[PDB]
Amino acid sequence: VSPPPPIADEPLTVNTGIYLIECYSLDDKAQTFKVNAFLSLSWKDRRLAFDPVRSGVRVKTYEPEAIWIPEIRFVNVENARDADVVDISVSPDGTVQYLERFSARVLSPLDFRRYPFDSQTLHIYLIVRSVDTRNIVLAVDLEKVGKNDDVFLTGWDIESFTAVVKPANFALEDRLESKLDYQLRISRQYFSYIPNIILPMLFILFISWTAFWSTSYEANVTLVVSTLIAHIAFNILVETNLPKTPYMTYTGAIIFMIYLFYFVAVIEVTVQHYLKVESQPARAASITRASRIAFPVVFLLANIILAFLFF
Amino acid sequence: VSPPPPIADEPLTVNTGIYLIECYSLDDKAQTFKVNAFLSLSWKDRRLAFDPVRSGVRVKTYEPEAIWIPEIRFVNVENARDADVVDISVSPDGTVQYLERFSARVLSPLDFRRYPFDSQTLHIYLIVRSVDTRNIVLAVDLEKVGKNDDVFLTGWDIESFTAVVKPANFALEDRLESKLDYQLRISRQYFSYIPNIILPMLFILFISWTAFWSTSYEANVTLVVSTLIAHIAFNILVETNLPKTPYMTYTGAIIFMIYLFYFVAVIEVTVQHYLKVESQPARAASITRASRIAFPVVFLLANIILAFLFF
Amino acid sequence: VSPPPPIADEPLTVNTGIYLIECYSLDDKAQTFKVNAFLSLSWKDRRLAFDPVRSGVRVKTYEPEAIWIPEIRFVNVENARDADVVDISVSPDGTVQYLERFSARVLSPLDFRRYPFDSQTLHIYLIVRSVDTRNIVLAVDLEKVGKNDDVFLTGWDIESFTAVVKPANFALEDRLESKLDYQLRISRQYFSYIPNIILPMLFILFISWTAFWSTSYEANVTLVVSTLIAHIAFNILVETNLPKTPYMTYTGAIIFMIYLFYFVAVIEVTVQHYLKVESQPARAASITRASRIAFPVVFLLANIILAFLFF
Amino acid sequence: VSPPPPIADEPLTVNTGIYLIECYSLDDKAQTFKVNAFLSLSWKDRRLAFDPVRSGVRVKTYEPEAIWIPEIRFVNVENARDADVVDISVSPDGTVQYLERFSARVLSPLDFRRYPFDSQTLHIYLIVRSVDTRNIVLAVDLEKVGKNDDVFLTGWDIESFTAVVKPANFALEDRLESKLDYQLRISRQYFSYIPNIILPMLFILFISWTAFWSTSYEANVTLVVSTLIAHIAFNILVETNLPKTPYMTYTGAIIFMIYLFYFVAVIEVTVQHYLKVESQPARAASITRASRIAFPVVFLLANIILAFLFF
Amino acid sequence: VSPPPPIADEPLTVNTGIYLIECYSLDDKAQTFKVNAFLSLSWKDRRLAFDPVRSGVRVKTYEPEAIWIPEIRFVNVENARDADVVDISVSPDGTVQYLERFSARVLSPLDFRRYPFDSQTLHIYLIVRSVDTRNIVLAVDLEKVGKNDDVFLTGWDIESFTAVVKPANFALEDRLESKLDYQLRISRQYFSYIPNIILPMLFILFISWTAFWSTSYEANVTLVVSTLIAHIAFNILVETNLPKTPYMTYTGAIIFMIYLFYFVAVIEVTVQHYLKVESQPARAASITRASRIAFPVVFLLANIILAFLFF
Ligand SMILES: [Cl-]
Ligand SMILES: [Cl-]
Ligand SMILES: [Cl-]
Ligand SMILES: [Cl-]
Ligand SMILES: [Cl-]
Ligand SMILES: [Cl-]
Ligand SMILES: [Cl-]
Ligand code: NA
Ligand code: NA
Ligand code: NA
Ligand code: NA
Ligand code: NA
Ligand code: NA
């Protein structure tokens, strides 16, 4: 079968729609998400047109093999989508109404700069390649774009599912391609990160600062070195949940900065002990008393600077 | 083939049933479970009706391609179910009896608030989309709903498998959809959590409290800091078994609260040492003696408050 | 095609056989195992009967589509088996001899009570559903039941592969079902658990007991707390290899009991230090000397009690 | 269908092109990467030639089954590619223009010597096997070789996608094989390794060197042994991200060398304590003062030697 | 189609060949490896014989459906191979030349006794089952057996790919089976194990022996107990890379033996301290001085004994 013939030099408009049924498996490391949705397609085929009086029927149901169907693909997928045709209905003016239910693993990059207080715009790119007989252009039927109420994405708040109505028409290998952009706006549920990573990480840091109220070098060494090892464990835990980024993330910046605080606390603990052994505890006492104020003040100000730079 | 014609304007009733054969792979993190079951369908097709006297046969067996079969799908699945038709039997009045055996990965959200003393209602949503000729409505044949005795779900007690008999009839993309809710009620086998997570976590906390019977700062620092690191290991272990929730879980609340007890024990150990060095051991002794009662009493009361808020 | 017609009211006997070729991927956590085997089927179809003199041939080879073949399924599988027909041979009396090679992931629950000194009976349930024309019953052809010599299951000793010759005939959705039970008896190769988990776990426990020959509280605290952390690591390691059970396993009981020994050792170390500080080292010496005998004796007796209860 | 007949003894030239759409899942351990691209093929088939005046059409569109298409395969794949034909267009002279969209998991070895400051040349080998009637040779149509702008590879900078225009023609099982080499040049985004592995690893090493400003053996033992354990954690973390190589990687060399620095620091800490106990602290003081300069100087020089040998 | 008829009572010889293209994913734990290769088959079918003068053609190309092809399978696979026919060529005498390209996950057990200095013989078992008309025997065409030069197996040195030319002819379910053994000889690249596991494990052990040059019980306890915990981490790391074996591996023996050295070092450290407290440091000094020689000498000799028993 060949595509429908053009009245004038006009291209063939294929009206599209995506209705999300299930949304799942958003892999932060892979930058992928899995989708289960309806894909609706509509175009006019004058060759399929019929008399309602003469034929008796108001609409004709065809099997995919019986009629011409546009080769519609997704750009940003891993493998060709798993699809199952639900219905094909032809009106007697030749207006075809196609509906399929599909599942695909969509590849969409994420911006981790503000992690875990980040928001994302996931994309689903629909595409059609023009044939030699005719040029095919995609359009959005807004009445056929949406999502089910029950659609949930573990660890995410689904904000909106909309389509950029104007297609990106371009040439690829000397043929017109009509590309449509479907956008799923999400925002991370940061809640769990507070009692599981942030608050624990702060507690161990504050425990290391108790060395500023101790003259016992052996105890101070144990306090600062032990809490530093727990901080290393939290750093490893965080980086296993995230992919390697060519930029600094918000959590990554805080985690990295806290290492500098542990390093300076080791210097303070060392300086204090050296002075005490040198019979200079009065100078050591001045440094330790200053450290009690300096460490929390510099930590608070550095975090204000970080929060300002990132948000 | 077209759907059966309506006598009057009445919709076509498709009676359904699900009989669970195997239940497995309940993934807490993914909020998914795998199912292997029978799906029974029954509807009247007057065009298939025959006289038992004339034809000779009491029932006619057809192949799926030979007759009209309703396009029945699951709402909350990852991918279309893997199905294999078992039987299609037509009675003289045109009553069709369809049976298939399928397997599917069902996406059903879980409520982890009371974890690991939680109960869940897993859902399997059956759905049919109306055609242009006729409107299709789903119904439950209660005699065809059930489960095999051998059906087990590792780490769970299967309570019941029932169906909400009245369908959710609604419009989706200007067509009637008839949705049925099948509910599998389960309750977690909490047993293993007691000797593997809860009891060990309490033992290490109680070991940290031995510092209240010691004047040795170096030993106290080792006791409280070492047990805190073991607590961090249990926290990481627990959160690997669970997905990130925008709410606090029961275990998560206990785990988080225990950090505050470690933090205050570090303060006590620090205060006691500072006072001893300041030649004030009488004041330090009063604080340590109070701590011996305060810590277990505040721990017991805070746990009563938590258990009350969660159950 | 319809099933063979009954001479008298007798059911149609389908003789079965399973010959294991490959056995692999026994997942303890999932309670699944993967199998690759031959499935042989034999039944009489009088409609296929022929004269060897007239036809010339001793046996007739048919393609699956050409003749009636019983819809044979496995009960306890994840998905329908991956099968490939090898041969279909018909004898002059109409006796059909079918052979296929299949692969399936079989779901069979395991009893971990005696782990890792446990034995299991894996099951493969063959099933046939009766048709409206005739009732179909399964039988075992013992000459066609067996396994290849090279059949190995990593970490397991394959003991026997037999079939319960009498089928479980029952009604499911108003139709007769004939179920056969194939049993693969296995026993775990416990060897590796001795140098990798048991012996190391005992060594660290015995190291904690050296604190009974030390008066140094700081060293004792280090000894008992450090070895307890290594015991936590072994507990976490063991529970990653096992699923969560609503009962106590043998290894789980030993692991749990050892926590009580660490807890009492901390109490002893604390009591000894408190008494020494109170200027009562004579009383402390009596407790420490008793502990040197009490700890290994109570450990040995408790293990005899455990081994008796579990075996 | 048979291949096109040769005018003279000349082989049949199949012009090829690969246009990358999506690039993903570069597994360092497996030495694999996943690709989604267009594969364009062009060859002359004089039997398909037609007159544009007589036929009316400028180009003829065929289905794959209708005409002869060369059996084109990838050498370095896991499984045969997942392909879907997009278009087949024949020009009046018989010039066939084939286009398919495919996805494949490509097996290409990586050189980890300079890791994580490494660059790679990923290969995609196209191959055709000659038939008995004719010899088939591959060619590159440079106008049909390229990549989409949006093509990203998490943790990598895509440099170029080019083809080695001259094929590797050879004999395999007494038949000519024409192999083409498509090269994707990439360079690793090392950024993240600096705040996550390298800087932390240096901090813990520098903390171990504070023992050179302490006379307390107990504190020194804690400092050097604790930091060594954190170094073991970083070594284990690094080797989980990398496959086992029969050569030394840059990071592997630095990680290994740092063990020698910890080992010598333990010797220094031991020697210092032995001398102090032997009433020789003046000799011990000379060794510790030298160590304060020797350790950072030898570390800096050894790293210059390593960086020189590796880059 | 039926198999070729026998001139005399001779069986039908199917000449075989395997040419490896890609070798990958050797899973030590699963005892599996993935292969991508050519499978060549050749047999004489007198019914397909033709005159080159009369027909005009020197060779006839057939589609698999058109002619009889032997049902060739692999014994030690997980699932049936993924195959794609490349060519089928018939010579005038009826000699058929079949070629397919396949991919399969091969199940072949490994001997870990000498790990990681082990060598393996991977097996690929080809098999044919005789039909009722004729007996089918397999043969090796040595000119069609080989491997590509680029064939690499991450962490392994590919030594040779040969075939045992004489088949194992046997009876399975009253039918002849002709089995061929293809052997891929590999040897592990042990290099990486030296700087990543062996050298680090020795360093921590040697650090524990510094306690023999210290009279400080508290420091000795820290040294021996801390290094023992790092040894536990290396033991856990090693056993995650290996499957559970009913025998002792070389690395497993060394790892286990080192526990005994840590245990005896704890006894030495305990005995030394007990004697010092008992005012017997002269006896303690004799034991510690002996230990300085005994520990490295017994370690070196025990390793010579182990290396002798294993190689
Ligand atoms: Cl697609
Ligand atoms: Cl479905
Ligand atoms: Cl099945
Ligand atoms: Cl391919
Ligand atoms: Cl050549
Ligand atoms: Cl050739
Ligand atoms: Cl196979
Ligand atoms: Na079509
Ligand atoms: Na139908
Ligand atoms: Na059939
Ligand atoms: Na310590
Ligand atoms: Na073709
Ligand atoms: Na065939």
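Chain A is numbered as in Swiss-Prot; shown residues: 47-357, in order.
This deposition comes from X-ray crystallography, 2.7 Å.
In case you wondered, yes, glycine gets a Cβ from its N, Cα and C as well.
What Swiss-Prot records for this protein:
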MUTAGEN   A:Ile244 to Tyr  Marked gain of function, with a ten-fold shift of the proton dose-response curve towards lower concentrations
MUTAGEN   A:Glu264 to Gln or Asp  Decreases binding affinity of TBA
MUTAGEN   A:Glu264 to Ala  Decreases cation selectivity. Decreases the binding affinity of TEA and TBA. Nearly abolishes block by Cd(2+)
MUTAGEN   A:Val284 to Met  Displays an increased sensitivity to propofol but not to desflurane
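What Swiss-Prot annotates, mapped onto the structure for a quick look.
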| residue | record | DSSP (3 states) |
| --- | --- | --- |
| A:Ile244 | mutagenesis position | helix |
| A:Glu264 | mutagenesis position | helix |
| A:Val284 | mutagenesis position | helix |
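In this view, A:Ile244 (mutagenesis position) is surrounded by 16 other Cβ atoms within 10 Å of its Cβ, with every protein chain counted. A separation of roughly 28 Å, to the nearest angstrom, links the Cα atoms of A:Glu264 (mutagenesis position) and A:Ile244 (mutagenesis position).
With a cut-off of 8 Å between CB atoms and residues at least 6 apart in sequence, the same chain places A:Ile243, A:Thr297, A:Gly298, A:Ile301 near A:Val284 (mutagenesis position), listed in sequence order. Using a Cβ-Cβ cut-off of under 8 Å to chain B, the mutagenesis positions A:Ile244, A:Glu264, A:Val284 reduce to A:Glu264. Residues from the set of mutagenesis positions A:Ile244, A:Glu264, A:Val284 situated with their C-beta under 8 Å of a chain D C-beta: A:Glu264. With respect to ligand 1, the mutagenesis positions A:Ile244, A:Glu264, A:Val284 contribute no residue with a C-beta closer than 6 angstroms to one of its atoms. The Cβ of A:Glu264 (mutagenesis position) has 19 other Cβ atoms within 10 Å, all protein chains considered.
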